Amino acid sequence: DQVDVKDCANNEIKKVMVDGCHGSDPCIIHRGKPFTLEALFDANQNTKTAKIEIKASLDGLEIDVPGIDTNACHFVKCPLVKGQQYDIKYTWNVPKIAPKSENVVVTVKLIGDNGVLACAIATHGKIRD
């Protein structure tokens, strides 16, 4: 279930899995269909708030989905304890209007009171029906 990702913070992300995806094989995102991704990370700070932002980049265009709950504290027990490990299961869903692509990079970022909590990049994404 684990998928290959590139860290873009300081390695607090230990592993990330996304429904129906494996290693470095194409990870298909179906438009309008709920995409569920799970990330296991180590809190690099003590913080009472946590925000999670997911963005997709494709052929010179970057997209995000408005109208989704970005308060990570609705998915894990906050405040977060530095050094302690957390497992967040977040459901994302790209609208049908999103253009299709065979080259999409997905970045998952968590932000805390004192800055970036975690950052990971999945480079084998594909948006299709």
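Residue numbering for chain A follows Swiss-Prot, covering 18-146 in order.
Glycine too: its Cβ is placed from the backbone N, Cα and C atoms.
The annotation that Swiss-Prot gives for the naturally occurring variant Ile105 to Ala reads: In clone 11. The natural variant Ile128 to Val is recorded by Swiss-Prot, whose note states: In clone 11. Variant annotation in Swiss-Prot: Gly142 to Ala, described as In clone 11; the structure shown retains the original residue.
Between the C-alpha atoms of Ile105 (variant position) and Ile128 (variant position), the distance comes to 13 Å. Contacts of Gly142 (variant position) defined by a Cβ separation under 8 A and a same-chain sequence distance of 6+ are given as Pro43, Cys44, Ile45, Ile46, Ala73, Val121, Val122, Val123, in order along the sequence. Long-range Cβ neighbours of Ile128 (variant position) (same chain, at least 6 residues apart, Cβ-Cβ under 8 Å): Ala67, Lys68, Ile69, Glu70, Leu134. Its Cβ taken as reference, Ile105 (variant position) is surrounded by 19 other Cβ atoms within 10 Å in the chains shown.
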